[PDB]
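Report on the structure given below.
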Amino acid sequence: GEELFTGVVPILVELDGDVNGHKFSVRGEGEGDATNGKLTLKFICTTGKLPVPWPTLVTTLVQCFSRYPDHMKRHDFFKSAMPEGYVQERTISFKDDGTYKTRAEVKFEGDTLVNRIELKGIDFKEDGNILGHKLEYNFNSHXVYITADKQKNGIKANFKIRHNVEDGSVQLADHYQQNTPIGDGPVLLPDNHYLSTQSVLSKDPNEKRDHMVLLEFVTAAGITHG
């Protein structure tokens, strides 16, 4: 499905969440440019005040927009599953705190790439870095390690997110990921590699709702030319 990503593609993101019994919704819109590995989106909390820090939701809120270099084209599972798309499931374990469990469908709905997510959070501390809102409003560059899951005709990924904390410490979030195609058409099953990620978080001066503006660049790496 790599032909679907040669230009700029519109994106819609819909998240329904529950964290320690607090119900919230997020809606996002923007565009993806896989040629340059670039994502530009704005998210709104449509239920009022977001009950967790915006940075904790960034990984949950479309790896089909990653830039795969030409020599790594045969390792791009994410585009190969389009347009019917894939199911992306995670467990995110916040060190010394709670756990998110997520299930999303990523697929084309007409000409728009849509990411529809359900999130359940449990076992969070009221006084912790997440429900205490003690995380900095920023985002680090990460190491996303991908391996084939031959049995399920899909992939797994494993990686650590580093959330800077206002007291100068780091809140680790361990990510465990599975992706399975929605269609029965063939997909690419990759050799081991990683996605090199970078993001910045900002605000829109004319937006009164609780929101996050996101710019992200992602490139695949870890396989030698030849």
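We number chain A the same way Swiss-Prot does; the residues here are 4-64, 68-232, in that order.
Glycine is treated like the rest: Cβ placed from N, Cα and C.
Experimental mutagenesis is annotated in Swiss-Prot for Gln69 to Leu, with the remark: In RSGFP4; increases fluorescence and shifts the major exitation peak to 489-490 nm; when associated with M-64 and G-65. Swiss-Prot gives this note for the published mutagenesis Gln69 to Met: In Citrinine; leads to excitation and emission peaks of 516 and 529 nm, respectively; when associated with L-68; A-72 and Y-203. According to Swiss-Prot, the mutagenesis experiment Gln69 to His carries the annotation: In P4; leads to no detectable fluorescence. In mut2.2; shifts fluorescence lifetime from 3.03 to 1.94 ns; when associated with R-30 and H-145. In mut3.3; shifts fluorescence lifetime from 3.03 to 1.88 ns; when associated with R-30; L-46 and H-145. According to Swiss-Prot, the mutagenesis experiment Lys79 to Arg carries the following note: In Topaz; shifts the major emission and exitation peak up to 20 nm; when associated with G-65; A-72 and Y-203. Under its mutagenesis entries, Swiss-Prot includes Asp103 to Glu with the note: In mut1.27; shifts fluorescence lifetime from 3.03 to 2.85 ns; when associated with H-145. One mutagenesis experiment named in Swiss-Prot is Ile128 to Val, and its note says In EBFP2.0; shifts the excitation and emission spectra to shorter wavelengths and increases quantum yields compared to BFP; when associated with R-30; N-39; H-66; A-72; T-105; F-145; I-150; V-155; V-171; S-198; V-206 and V-224. Under its mutagenesis annotations, Swiss-Prot gives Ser147 to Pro the following note: Increases fluorescence at warmer temperatures such as 37 degrees Celsius. Under its mutagenesis entries, Swiss-Prot includes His148 to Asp with the note: In Cerulean; leads to improved quantum yield, a higher extinction coefficient and is 2.5-fold brighter than ECFP; when associated with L-64; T-65; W-66; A-72; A-145; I-146; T-153 and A-163. For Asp155 to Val, Swiss-Prot lists a mutagenesis experiment annotated as follows: In EBFP2.0; shifts the excitation and emission spectra to shorter wavelengths and increases quantum yields compared to BFP; when associated with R-30; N-39; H-66; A-72; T-105; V-128; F-145; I-150; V-171; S-198; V-206 and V-224. According to Swiss-Prot, the mutagenesis experiment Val176 to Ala carries this note: In mut2.1; shifts fluorescence lifetime from 3.03 to 2.50 ns; when associated with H-145 and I-198. For the mutagenesis result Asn198 to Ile, the note given in Swiss-Prot is In mut2.1; shifts fluorescence lifetime from 3.03 to 2.50 ns; when associated with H-145 and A-176. Swiss-Prot gives this note for the published mutagenesis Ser202 to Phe: In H9; increases fluorescence at 395 nm excitation; when associated with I-203. Here Swiss-Prot notes a mutagenesis experiment, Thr203 to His, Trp or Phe, with the remark: Results in significantly red-shifted excitation and emission maxima. Listed in Swiss-Prot is the mutagenesis experiment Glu222 to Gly, annotated as follows: Suppresses the 399 nm excitation peak, leaving only the longer wavelength peak at 475 nm.
The mutagenesis positions near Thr203 (mutagenesis position), taking a 10 angstroms Cα-Cα threshold over the set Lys79, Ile128, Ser147, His148, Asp155, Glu222, are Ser147, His148, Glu222. You'll find the Cα of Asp103 (mutagenesis position) roughly 29 Å from the Cα of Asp155 (mutagenesis position). On its own chain, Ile128 (mutagenesis position) has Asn23, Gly104, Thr105 as residues at least 6 apart in sequence with a Cβ closer than 8 Å to its own Cβ. For the mutagenesis positions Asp103, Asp155, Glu222, counting C-beta atoms within 10 A of each C-beta gives the highest total at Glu222. Take the mutagenesis positions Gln69, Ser147, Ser202, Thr203: by the count of other Cβ atoms within 10 Å of each Cβ, the lowest one is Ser147.
Taking a C-beta cut-off of under 8 Å and a sequence gap of six or more, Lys79 (mutagenesis position) has these contacts in its own chain: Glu5.
Cβ-based neighbour count (10 Å, all protein chains) for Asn198 (mutagenesis position) stands at 11. According to DSSP, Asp103 (mutagenesis position) is assigned to coil rather than to any helix or strand. Cβ neighbour count for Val176 (mutagenesis position): 13 (other Cβ atoms within 10 Å of its Cβ, all protein chains included). Secondary structure from DSSP puts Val176 (mutagenesis position) in a beta strand.
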